[PDB]
Amino acid sequence: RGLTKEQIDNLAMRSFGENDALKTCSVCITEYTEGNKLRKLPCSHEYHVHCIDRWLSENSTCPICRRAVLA
Amino acid sequence: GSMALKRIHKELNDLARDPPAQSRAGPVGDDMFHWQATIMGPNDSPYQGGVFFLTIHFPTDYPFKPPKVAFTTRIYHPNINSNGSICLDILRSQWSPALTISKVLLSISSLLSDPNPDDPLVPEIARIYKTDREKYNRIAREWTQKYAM
Ligand SMILES: [Zn+2]
Ligand SMILES: [Zn+2]
């Protein structure tokens, strides 16, 4: 069971900035670059938008801590 | 499987640069979605001295679906059956796209050191593991000698 497009779109999104600390998306194991769109879950773990959105279309938990995304 | 292929190559390169202590894995031939793995028997286990072969087949939508991992070497273990199937939650309901093959291999090694008789894929071996531990150790050593050495 996944989330709807509306529930996914309600999750916060940010653009990786020029001054931001480097992180790696755990889904694609690729380090972020400037301009990347990142989506953060209520548990504060964040991913590439396209990476986590694909997982959440069929699942409802965080890939890292396995907490439910919805209330 | 374009995105899957890139992650498979990434994992293969990371395994080559930082090899895990008791395990190795890589494609058999030119099929990047089909790997062979070898796991050395843990020293604190009746599988000590044995080398256990496994197959790993990545689905086209990896890592959003788990890889199919199965033993090809016969082994006496309550969580591994005669088809090589492995009763490991992270290979089934608990799969996550943040998991990697190297983490799967480490978890399998821990399963060899510490079987879970309360999730019995082979109920008869789990029964013997619960009721006669030295008999389990003897047979596991016998199978390691016959099949894994
Ligand atoms: Zn990503
Ligand atoms: Zn989380």
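Easy rule for this one: first residue shown is 1, then count along the chain.
Each residue, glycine too, has its Cβ placed from N, Cα and C.
Around the Cβ of B:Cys87 (mutagenesis position), a 10 Å sphere holds 19 further Cβ atoms from the protein chains shown. The secondary structure of B:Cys87 (mutagenesis position), as reduced to three states from DSSP, is coil rather than helix or strand. Residues or ranges marked as active site, glycyl thioester intermediate in Swiss-Prot (evidence: sequence analysis): B:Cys87.
Looking at Swiss-Prot, the entry for mutagenesis of B:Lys65 to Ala or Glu (Swiss-Prot position 63) says: Strongly reduced interaction with CNTO4. Taking a C-beta cut-off of under 8 angstroms and a sequence separation of 6 or more, B:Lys65 (mutagenesis position) has the following same-chain neighbours: B:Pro59, B:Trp95.
Quoted from Swiss-Prot for the published mutagenesis B:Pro66 to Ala (Swiss-Prot position 64): Abolishes histone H3 ubiquitination and decreases interaction with PHF7. Within its own chain, B:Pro66 (mutagenesis position) has B:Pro59, B:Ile90, B:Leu91, B:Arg92, B:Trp95, B:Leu99 as residues 6 or more apart in sequence whose C-beta sits under 8 angstroms from its own.
One mutagenesis experiment catalogued in Swiss-Prot, B:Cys87 to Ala (Swiss-Prot position 85), is accompanied by this note: Catalytically inactive. Loss of ability to promote FBXW2-mediated GCM1 ubiquitination. Inhibition of TNF-alpha-induced degradation of NFKBIA.
For the mutagenesis result B:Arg92 to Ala (Swiss-Prot position 90), the note given in Swiss-Prot is Abolishes histone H3 ubiquitination and decreases interaction with PHF7. Counting every protein chain shown, 10 other Cβ atoms lie within 10 Å of the Cβ of B:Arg92 (mutagenesis position). Secondary structure from DSSP puts B:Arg92 (mutagenesis position) in coil.
Other Cβ atoms within 10 Å of the Cβ of B:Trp95 (mutagenesis position), summed over all protein chains shown, number 19. Swiss-Prot gives this note for the published mutagenesis B:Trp95 to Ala (Swiss-Prot position 93): Abolishes histone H3 ubiquitination and decreases interaction with PHF7.
As a published mutagenesis entry, B:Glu124 to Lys (Swiss-Prot position 122) appears in Swiss-Prot alongside the note: Abolishes histone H3 ubiquitination. Long-range neighbours of B:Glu124 (mutagenesis position) (same chain, six or more residues apart, CB within less than 8 Å of its CB): none. According to DSSP, B:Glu124 (mutagenesis position) is assigned to a helical segment.
B:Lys146 to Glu (Swiss-Prot position 144) appears in Swiss-Prot as a published mutagenesis result, with the remark: Abolishes histone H3 ubiquitination. For B:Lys146 (mutagenesis position), the same-chain residues that are 6 or more apart in sequence and have a Cβ closer than 8 Å to its Cβ are B:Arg74. In the three-state DSSP classification, B:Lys146 (mutagenesis position) falls within a helix.
In the three-state DSSP classification, B:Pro66 (mutagenesis position) falls within coil.
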